[PDB]
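Undergrad: Take this structure first; my questions come after.
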Amino acid sequence: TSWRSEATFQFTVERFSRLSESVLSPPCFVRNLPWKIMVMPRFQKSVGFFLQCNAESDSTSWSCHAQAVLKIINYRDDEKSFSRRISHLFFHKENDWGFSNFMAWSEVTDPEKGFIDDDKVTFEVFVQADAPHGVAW
Amino acid sequence: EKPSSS
């Protein structure tokens, strides 16, 4: 159920080499809150990859601490997938967290590396969140 | 790499 304390979800960015604006994945519910993958080009140059939480809510009283593993899937060999971990207290003023320079744009888009296929790159997040505060009183 | 918000 959505009240689960953790989950793993993926989002495949298409026409990746042409990415020019920030993109958002559909939500994955954990602790009944919507979590989304956020991807964006940063400085071509680097791939920005962040985890977002409950960003559309108007509430300013919520907070949810969580740890997560952000990974870009290598479709040829999982062991070659690149990941980084985060630990963050998500709340309305800091509703997303990750790396603006998760990895080199030239590397991810390199056809010989195995991260991109048919100009698509799959992002994955394994999030483990604690019970939130200021949400379900 | 240091983490941060977007």
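Swiss-Prot numbering applies to chain A: residues 63-105, 112-205, in that order.
Including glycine, each Cβ sits where the backbone N, Cα and C put it.
Got these off Swiss-Prot a minute ago, pasting:
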type: MUTAGEN; residues: A:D164 to A; note: Decreased binding to p53/TP53 and MDM2
type: MUTAGEN; residues: A:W165 to A; note: Loss of binding to p53/TP53 and MDM2
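Set these features in their place in the structure for me.
TA: Other C-beta atoms found within 10 angstroms of the C-beta of A:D164 (mutagenesis position) number 19, with every protein chain shown included.
Around A:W165 (mutagenesis position), the same-chain residues at least 6 positions away in sequence with a Cβ under 8 Å from its Cβ are A:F118, A:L119, A:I154, A:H156, A:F158.
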Undergrad: Distance between the CA atoms of A:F105 and A:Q112, in Å, given 6 unmodelled residues in between?
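TA: The separation between A:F105 and A:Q112 at their Cα atoms is 7 Å.
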